[PDB]
Amino acid sequence: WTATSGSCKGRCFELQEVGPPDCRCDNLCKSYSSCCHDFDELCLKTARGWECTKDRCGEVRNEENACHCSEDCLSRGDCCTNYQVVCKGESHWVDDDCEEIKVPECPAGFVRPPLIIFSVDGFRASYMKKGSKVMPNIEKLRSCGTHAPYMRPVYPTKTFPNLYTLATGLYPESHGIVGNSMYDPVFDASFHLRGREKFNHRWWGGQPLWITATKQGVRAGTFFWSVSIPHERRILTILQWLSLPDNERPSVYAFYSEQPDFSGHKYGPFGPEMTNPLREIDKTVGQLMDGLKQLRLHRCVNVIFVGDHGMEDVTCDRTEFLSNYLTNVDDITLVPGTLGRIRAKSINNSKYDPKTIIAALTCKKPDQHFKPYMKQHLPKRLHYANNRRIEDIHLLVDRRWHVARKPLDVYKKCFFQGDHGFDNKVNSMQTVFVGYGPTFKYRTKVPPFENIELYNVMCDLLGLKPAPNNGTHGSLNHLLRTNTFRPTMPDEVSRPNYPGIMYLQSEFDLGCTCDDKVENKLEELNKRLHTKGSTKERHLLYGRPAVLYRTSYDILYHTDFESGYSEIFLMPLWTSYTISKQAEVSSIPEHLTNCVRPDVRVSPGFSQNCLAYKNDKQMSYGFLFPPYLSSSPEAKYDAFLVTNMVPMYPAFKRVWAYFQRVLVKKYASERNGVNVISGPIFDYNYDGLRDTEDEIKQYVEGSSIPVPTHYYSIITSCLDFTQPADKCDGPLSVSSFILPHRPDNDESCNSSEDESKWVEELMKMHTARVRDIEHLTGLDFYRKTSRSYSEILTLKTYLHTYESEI
Ligand SMILES: *[C@@H]1O[C@H](CO)[C@@H](O[C@@H]2O[C@H](CO)[C@@H](O[C@@H]3O[C@H](CO[C@H]4O[C@H](CO)[C@@H](O)[C@H](O[C@H]5O[C@H](CO)[C@@H](O)[C@H](O)[C@@H]5O[C@H]5O[C@H](CO)[C@@H](O)[C@H](O)[C@@H]5O)[C@@H]4O)[C@@H](O)[C@H](O[C@H]4O[C@H](CO)[C@@H](O)[C@H](O)[C@@H]4O[C@H]4O[C@H](CO)[C@@H](O)[C@H](O)[C@@H]4O)[C@@H]3O)[C@H](O)[C@H]2NC(C)=O)[C@H](O)[C@H]1NC(C)=O
Ligand SMILES: CCn1ccc2c(OC(C)C)cc(C(=O)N3C[C@@H]4[C@H]5CN(C(=O)c6ccc7[nH]nnc7c6)C[C@H]5[C@@H]4C3)cc21
Ligand SMILES: [Ca+2]
Ligand SMILES: [Cl-]
Ligand code: NA
Ligand code: NA
Ligand code: NA
Ligand SMILES: [Zn+2]
């Protein structure tokens, strides 16, 4: 109940929400059908429109007018935004040459530069170039300020997940807004675009920017606008708030535009009807900047112009129907569209079986336009599994397509020509970022980055300590002129042991064999040197990784590679090696095919054994440093040590051997040498974080050898590829992956073909940031470079996407 009998007189767009049943006058009251009876009349004035005209100049104030052109309007803070242009012969902001803003130029009593977040829904990255002729205000912000060529959204590329990620710095699996529609099985409640359940606080996790600000004594404008409040009134409201006394005035403000998303759905991303919405958004930016210039705040405020996601061509006819695949389609519930989420229609149905649904949806049609996954098998870069609102069965939909349960859902729920939601690396889903103001740099282009990083920077701009989040604080320091955040590298928690030769061959009873008993002071001294670390500077180029948790491990040196060997998990945590451009690939010699050799530096008790692999009929093994890339026949024996062995399903060995035998040398050729660090990952609870030993669900049969859920590799070279990877003076270049360690290749529909036709495609889908690997391993990489720490933070957040140019 709202007793809408109170009044909005002197309360229009009040910042504190008053509690039911008292009537509200805040910018959201319409959304809750809760506004006082005189809210439209007093707060949503429209009379005479939004612009001064010559005949209005110097007028007698009429409080009925939408905005004012009278002599008093500046002191009142309510002039029309073009007042000074029309009436005082000033220029529009967009017509002034840009001039660097070296320091805040703020009025007396401003404690900090205010921040204004100008968010545009569905603003695809390529609109910044493609629409630049019709968007002169936005083009001045972009060219004069700090911009990226695009900013990567989170998955799914839907409105609420991305808006709340911008606000929190968190992945949707962590903030809890994992779609525009959701079912939470614990609450037994549904979140929908229409209706009241979405207003319940229990959906919204983490700590959004407006709460972080308020808790730390920084006042925030209300971020949310009822859809029916016109944009001109939203801008005038912000400009009025900026005129408040010092003690009442917010320091952070948000504007939101439903365009260009609203038209993009109707017309497609580049429909000819899209020019007008882009022109209207640009006019809104012009009103804000003219209004700021009128208040002498246009070289005081930091402005962020940011989108949530892009927009792709999608029409009714490109829909896949589950009724074409499933015999049992009425027993499932699908959340449909540009991603699919499947669960049982009834929890009382004992016949429901996810394995049979996945199989029925796997590689069934030649050009099938979706791929089913259990959520734990989704690419780890999506970080889309650790939330009970994410259904176990997920369908990744190809760009330009939809999935639906039955055809009647599509024509009986055509219209639309655009949509979004697809994989966040898809080029059409990328969006925009520009920052303009005293705290951002001048005429500066920065490389693409992810939207989870922006919460930390907004906290930086307001002097706030961010709540714990998934950004890497410091990684965006290169956007900023001041207020950088300068972190220290984390402290190493476990120091390594450096074992020498401690065991005799006969102490090992591992069931392993090797034809290596074939036999010199010249050469013998040289091999002892290699085992003591004499080639380590060639193969460990950026320092050893730091281990950030408590464990027991050994560093092991060899001619061609260095590793950090875990006594607890019985395999390397990491193996590091450098392959120059001139390196030659060789075969595994016949006499060594089944060779595994005890490592006399490491106890039998801390080693794997071959008999376990012989007994486990599903499990084989591979090697982290590949025998194919040995530097000499004698060095190749090191590659067959038991301490270089890892458990691998035969299906996965197809992938790994092609990577090792073919792709590593191809990358070294292409990049002028590469340094490779590879290793296992254990994430049985799919939380994106390193498992402890008691979280491991699968072991090589009969043994204590844990089975990895994934295998990673980090591939680093010199950004200036005229310098070899091992002799690089400047910035680095990286690409990485996290491959799922699966007992079949069902994910790859062409896997019956030669690995040259499918493996690299798999690896691109599972591209990763170094930072993703850090979370999954508890390791910290690039500890010893000659580069600035913030530059290394940016490197660790890089994702190689393999998409063509935006
Ligand atoms: C991305 O950044 C984020 C933020 O840094 C990272 O997320 C953090 O990860 C931490 C480790 O997983 C996690 O720490 C846990 O916190 C528990 C207390 O949490 C509550 O309070 C905090 C603080 O206000 C709050 O933020 C939490 O909010 C979560 O839950 C509510 C309700 O579900 C949601 O609305 C909200 O969205 C958020 O959910 C998300 O996280 C939870 C996990 O908390 C997931 O389950 C959800 O799916 C969703 O992803 C909470 O309100 C605390 O209880 C945990 O402690 C257990 O484990 C420790 C080990 O240190 C042990 O010592 C403790 O005793 C305890 O064990 C006991 O509980 C076990 C489980 O019940 C039980 O088995 C044992 O026997 C014991 O009884 C733990 O410390 C932190 O909460 C989240 N924060 C957020 C916001 O998500 C995230 O990891 C980063 N991602 C990557 C990839 O790097
Ligand atoms: C900078 C502004 N800003 C930052 C966070 C934030 C926000 O966070 C909440 C999620 C708590 C909400 C806001 C905020 O005011 N809103 C108002 C609108 C809500 C209703 N929507 C829809 O009808 C909708 C729109 C496009 C779609 N495409 N495909 N399907 C779609 C369904 C989504 C939400 C939009 C954002 C603005 C916000
Ligand atoms: Ca884990
Ligand atoms: Cl109302
Ligand atoms: Na053997
Ligand atoms: Na086996
Ligand atoms: Na296959
Ligand atoms: Zn939309």
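In chain A, numbers come from Swiss-Prot; the residues present are 51-463, 468-573, 576-591, 617-887, in order.
According to its header, this structure was worked out by X-ray crystallography, 1.6 Å.
In case you wondered, yes, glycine gets a Cβ from its N, Cα and C as well.
Per Swiss-Prot, the features are:
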type	residues	note
ACT_SITE	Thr209	active site, nucleophile
BINDING	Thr209, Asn230, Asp311, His474	1-(9Z-octadecenoyl)-sn-glycero-3-phosphate binding site
BINDING	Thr209, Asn230, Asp311, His474	1-hexadecanoyl-sn-glycero-3-phosphate binding site
BINDING	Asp764, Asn766, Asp768, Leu770, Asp772	Ca(2+) binding site
MUTAGEN	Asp171 to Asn	Abolishes lysophospholipase D activity
MUTAGEN	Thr209 to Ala	Abolishes lysophospholipase D activity
MUTAGEN	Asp311 to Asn	Abolishes lysophospholipase D activity
MUTAGEN	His315 to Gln	20% of wild-type lysophospholipase D activity
**Report entry** Of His315, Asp764, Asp772, i.e. the recorded positions, those within 10 Å of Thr209 (mutagenesis position) when Cα atoms are compared
**Finding:** none
Requested in this report: Enumerate in sequence order the recorded positions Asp171, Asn230, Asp311, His315, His474 whose Cβ-atom distance to ligand 3 is under 6 angstroms.
Outcome: none
Query raised in the report: Want to know which recorded positions, from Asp171, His315, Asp764, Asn766, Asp768, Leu770, are within 10 Å of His474 (1-(9Z-octadecenoyl)-sn-glycero-3-phosphate binding site) at Cα; which are they?
Result: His315
Query - Those residues of the chain, 6+ apart, with a Cβ under 8 Å from that of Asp171 (mutagenesis position) - result: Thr209, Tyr306, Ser307, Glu308, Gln309, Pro310, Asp311, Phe312, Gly357, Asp358
Report summary line: So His474 (1-(9Z-octadecenoyl)-sn-glycero-3-phosphate binding site), by the Cβ count within 10 Å over all chains shown, scores 30
Report task. Given the binding-site residues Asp764, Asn766, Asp772, state which is nearest to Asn230 (1-(9Z-octadecenoyl)-sn-glycero-3-phosphate binding site) when distance is taken between Cα atoms. Result -> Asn766
Requested in this report: Count the other Cβ atoms sitting within 10 Å of the Cβ of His315 (mutagenesis position), across every protein chain shown.
Outcome: 18
Query raised in the report: According to DSSP, which of helix, strand or coil covers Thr209 (mutagenesis position)?
Result: helix
Query raised in the report: Which whole-number value in Å describes the distance between the Cα atoms of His315 (mutagenesis position) and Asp768 (Ca(2+) binding site)?
Result: 34
Report summary line: Excluding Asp764, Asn766, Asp768, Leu770, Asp772 themselves, the Ca(2+) site's Cβ centre has within 8 Å the residues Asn436, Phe763, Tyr765, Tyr767, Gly769, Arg771, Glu776, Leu857
